[PDB]
Amino acid sequence: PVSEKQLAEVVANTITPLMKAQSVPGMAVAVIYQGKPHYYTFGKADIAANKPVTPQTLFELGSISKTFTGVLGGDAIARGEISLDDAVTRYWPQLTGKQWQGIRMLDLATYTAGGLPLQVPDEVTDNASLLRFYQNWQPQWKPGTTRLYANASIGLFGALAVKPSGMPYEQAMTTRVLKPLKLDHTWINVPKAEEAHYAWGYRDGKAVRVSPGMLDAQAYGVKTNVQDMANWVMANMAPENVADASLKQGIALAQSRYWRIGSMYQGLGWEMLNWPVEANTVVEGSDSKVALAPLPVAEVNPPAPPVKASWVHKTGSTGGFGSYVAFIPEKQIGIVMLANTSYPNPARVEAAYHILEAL
Ligand SMILES: *C(=O)/C(=C/C)[C@@H]1NC(C(=O)O)=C2[C@@H](OC)CCC[C@@H]21
């Protein structure tokens, strides 16, 4: 098999050149292999302070936060609280606009509502304005025909999905996903006492961190360390090991195939491609020109339950952070790459593929 010594060389020889080429200050990596996570840390979390990256350093996950959103939703579905086939309106009777008529919770969850934009406008600062926004939105496409990557879409699915529980989103997440999985250093809002662990992001020489915004916890506001993230990946890769019945089901639902777009399949948060898949196919869908383009979908009805022979992944970025996670259930291997610099997505998947290919 692969030796620990060999794995360390593979990780160092892949990660060290990447950091130098992409000028990334710090990086924390976890490689899941043979039932155990292996940690590798590099560089700095804060240049000014000269603080090294450690397995406790907190990185902004950006869109990888959507995997937590998906699982939390799947768990609510498994509890009988929500259904993906339900009209959005069942959860928001105030959304009276007739354009929402045939739009389901599935569409919000999978960016398939019909043209919801990338971001919730900055002018949207509260509930009543959020209503104004969706109420005046005019869909470019009919529901279930076009996938357009949007925080305005999945962010609303997140808010609405926790409504029947009676709990605010943050408490629903902590109570039903984070605490049971022992993700004690995973935060939507980082306490004052945990702040010294929070790395600084770096853009083009400026120290940066994520700013607030409507539906941020649902779409891009989660921060964690590489330990919690490795254990999160391990729960999603092997949910047979998750004791909570509905949480086990929610994990499955988030890795289920709802739509096919080219060579990939849309889940709830997670995205998948059939394994074996070559690097060039994964890398080519990594591009922003592609990731952000509106594309037609082929519906999978009924949705297909998780398939073990899959490359499941998700990229995430904020102004100062660049993260990526990928695992193959069939092979029980996975990788987590957290970084305090948003470097090119294709570079992320290339390195992840190369090291996983070594296993
Ligand atoms: C998820 O990480 C995410 C939310 C939409 C990040 N948004 C942005 C952005 O700058 O608007 C990026 C881009 O990386 C350039 C494009 C894909 C999504 C991500």
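Here Swiss-Prot sets the residue numbers for chain A, with the shown residues being 22-380 in order.
Method reported for this entry: X-ray crystallography, 2.0 Å.
Every residue gets a Cβ built from N, Cα and C, even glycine.
Natural variation at this site is recorded by Swiss-Prot as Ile36 to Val, annotated: In strain: MHN1 and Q980R. What Swiss-Prot notes for the natural variant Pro58 to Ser is this: In strain: MHN1. Here Swiss-Prot flags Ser84 as active site, acyl-ester intermediate. Where Swiss-Prot documents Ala108 to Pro as a natural variant, the accompanying text is: In strain: MHN1 and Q980R. Variant annotation in Swiss-Prot: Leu152 to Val, described as In strain: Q980R; the structure shown retains the original residue. Look at Swiss-Prot and you will find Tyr170 tagged as active site, proton acceptor. Record note (Swiss-Prot), natural variant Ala319 to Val: In strain: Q980R. The unchanged residue is displayed. What Swiss-Prot records for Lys335, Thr336, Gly337 is substrate binding site. One natural variant catalogued in Swiss-Prot, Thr362 to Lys, is accompanied by this note: In strain: MHN1.
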Roughly how many Å lie between the Cα atoms of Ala319 (variant position) and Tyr170 (active site, proton acceptor), rounded to a whole value?
16
Would you list the other residues of this chain near substrate - those whose C-beta lies within 8 angstroms of the C-beta centroid of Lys335, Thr336, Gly337 - in sequence order?
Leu82, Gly83, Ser84, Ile85, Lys87, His334, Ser338, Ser344, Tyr345, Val346
If you draw a 10 Å sphere around the Cβ of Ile36 (variant position), how many other Cβ atoms fall inside it, taking every protein chain shown into account?
21
On a C-alpha basis, identify the one among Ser84, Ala108, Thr362 that is nearest to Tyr170 (active site, proton acceptor); the candidates are the recorded positions.
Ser84
Might you list, by sequence position, any residue in that chain lying six or more from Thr336 (substrate binding site) with a Cβ less than 8 Å away from its Cβ?
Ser84, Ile85, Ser307, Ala312, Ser344, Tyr345, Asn366, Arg369, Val370
Specify the nearest of the recorded positions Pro58, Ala108, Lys335 to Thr362 (variant position), where nearness means the distance between Cα atoms.
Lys335
Listed recorded positions are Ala108, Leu152, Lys335, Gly337; which of them have CA atoms within 10 A of the CA of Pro58 (variant position)?
none
Can you tell me whether DSSP puts the residue listed as 'active site, acyl-ester intermediate' in helix, strand or coil?
helix
Measure from each Cβ of the recorded positions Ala108, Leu152, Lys335, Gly337 to the atoms of ligand 1 and list the residues where some distance is under 6 Å.
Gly337
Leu152 (variant position) to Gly337 (substrate binding site): how many Å between their Cα atoms?
27
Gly337 (substrate binding site) in three-state DSSP notation:
strand
